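Below: one structure, written as structure tokens.
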Amino acid sequence: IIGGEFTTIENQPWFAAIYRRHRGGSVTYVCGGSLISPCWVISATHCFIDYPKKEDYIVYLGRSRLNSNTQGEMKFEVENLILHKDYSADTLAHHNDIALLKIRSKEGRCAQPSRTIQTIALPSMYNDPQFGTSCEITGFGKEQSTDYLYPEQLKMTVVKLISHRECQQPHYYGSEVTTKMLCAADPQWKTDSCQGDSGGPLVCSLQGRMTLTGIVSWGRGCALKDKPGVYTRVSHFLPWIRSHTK
Ligand SMILES: N=C(N)c1ccc2cc(C(=O)Nc3ccccc3)ccc2c1
């Protein structure tokens, strides 16, 4: 997250921290995710497509720091890694950038909801917030594009949704951004998601309900002028999510 504020997991209790185990035992951070039901975390297929072995992943819920075992956190392995069969990547745009991770503790249990571990509601069909609505993003991604390290403390920021017609303007993304994607950015271009925030949530309060409107997917650079963050439009994928979690 470029700009924004440092936060803790009690403020974003649906946030999942996803890591990967390498040959030799080193563990590195991969992407964010969101808890949609006790056994299911939703994220972005581009985070996993090049390393599709479910055994390599570690998922934490209730974790506030990249290298601390936060009090109350829960650690999980991935029982089922579901990648979207029509996922694809263009030079900038990622398509069907959505994935499901069925999670299990070493005892075979799903998440236990608590003050610091909670689900986030899915959106309803054909009912996303209007352009100009403020939504929040959360993640352990880069603080500056030139950084190679990720921040130790979880961050959040607030951005505004941008219409499809504005996002398809020539100086924005043209025809590369589709109706299955949602743009969101800072009008002053000082805060955004960045590399390492992929898979994480874009949460919008809609009609008084906190909702997982989007999933961090792609963007040209980070916090660049006329280059919004692009998010998978979760409401489009409700049939896919329902069918793949049944
Ligand atoms: N400007 C943004 N909001 C934004 C969002 C997501 C991003 C993802 C990556 C990224 O590294 N994606 C990726 C990583 C590995 C394989 C495929 C895509 C880089 C910059 C981003 C900026």
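Chain A is numbered as in Swiss-Prot; shown residues: 179-424, in order.
Determined by X-ray crystallography, 1.6 Å, according to the entry header.
Yeah, the Cβs are placed from backbone N, Cα and C, and that goes for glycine too.
Taken from Swiss-Prot as is:
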ACT_SITE  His224  active site, charge relay system
ACT_SITE  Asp275  active site, charge relay system
MUTAGEN   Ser323 to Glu  Abolishes phosphorylation, proadhesive function and ability to induce chemotactic response; when associated with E-158
ACT_SITE  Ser376  active site, charge relay system
- Query: Out of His224, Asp275, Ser323, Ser376, which recorded positions lie by ligand 1, with a C-beta less than 6 Å from some atom of it?
  - Reply: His224, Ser376
- Could you tally the C-beta atoms, other than its own, that fall within 10 angstroms of the C-beta of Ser376 (active site, charge relay system)? 25
- Item | C-beta crowding around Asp275 (active site, charge relay system), within 10 angstroms | 29
